[PDB]
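Engineer: Have a look at this one.
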Amino acid sequence: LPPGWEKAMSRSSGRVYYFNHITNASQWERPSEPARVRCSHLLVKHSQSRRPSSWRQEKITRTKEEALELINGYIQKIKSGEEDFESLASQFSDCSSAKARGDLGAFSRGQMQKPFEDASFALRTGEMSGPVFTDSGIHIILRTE
């Protein structure tokens, strides 16, 4: 059982699923440290973000709860295949990295904010996180390398 993964019972169906408390990822299928990882992300900011401002909106007023609902809806569309991660990041991420389809490049430990770093290094290549909270706001993280 890879780092951070636990077994749980779905409320709706009673079927077993798997949850990762470090990445906040969840999935039905049973799952499965590098010096560097490469990640893309989609950031949704809220009124308590350290800098409640982005290229999308000079004053970001949405509540943290409203930001989480936006993040949840993006995760739904990405997982259904209705939308691609990069397309949503390019359009909706509250971050200049949107112009790069969310790409942050490669980094090692000791460079990024702790919740973001821990989730990034707990992901497998190609895997996506659930909502990850930092002082900047709420992130969806995609490990690409």
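We number chain A the same way Swiss-Prot does; the residues here are 7-38, 51-163, in that order.
Using N, Cα and C of the backbone, Cβ positions are placed for all residues, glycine too.
As annotated in Swiss-Prot:
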type	residues	note
MUTAGEN	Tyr23 to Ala	Reduced affinity for KIF20B
DOMAIN	52-163	domain 'PpiC'
MUTAGEN	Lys63 to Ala	Loss of peptidyl-prolyl cis/trans isomerase activity. No effect on the interaction with IRAK3/IRAK-M. Abolishes IL33-mediated increase of IRAK3/IRAK-M protein levels
MUTAGEN	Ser71 to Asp or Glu	Loss of peptidyl-prolyl cis/trans isomerase activity, nuclear localization and cellular function
MUTAGEN	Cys113 to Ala	Loss of peptidyl-prolyl cis/trans isomerase activity; decrease in DNA repair of double-strand breaks by homologous recombination slightly less efficient than that observed with wild-type protein. No effect on RBBP8/CtIP
Engineer: Just checking: Cα distance in Å between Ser38 and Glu51, the two residues bordering 12 missing ones?
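Structural biologist: Each end of the gap has a Cα atom, and these are 14 Å apart.
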Engineer: Which mutagenesis positions are spatial neighbours of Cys113 (mutagenesis position) here, meaning Cα within 10 Å, out of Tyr23, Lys63, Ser71?
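Structural biologist: Within 10 Å of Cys113 (mutagenesis position): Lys63, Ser71.
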Engineer: Between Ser71 (mutagenesis position) and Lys63 (mutagenesis position), what C-alpha distance do you get in Å?
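Structural biologist: So the Cα of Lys63 (mutagenesis position) lies 8 Å away from that of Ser71 (mutagenesis position).
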Engineer: If you count Cβ atoms within 10 Å of the Cβ of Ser71 (mutagenesis position), leaving out that atom itself, what do you get?
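Structural biologist: By my count, 13.
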Engineer: Hey, how far is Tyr23 (mutagenesis position) from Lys63 (mutagenesis position), Cα to Cα, in Å?
Structural biologist: 30
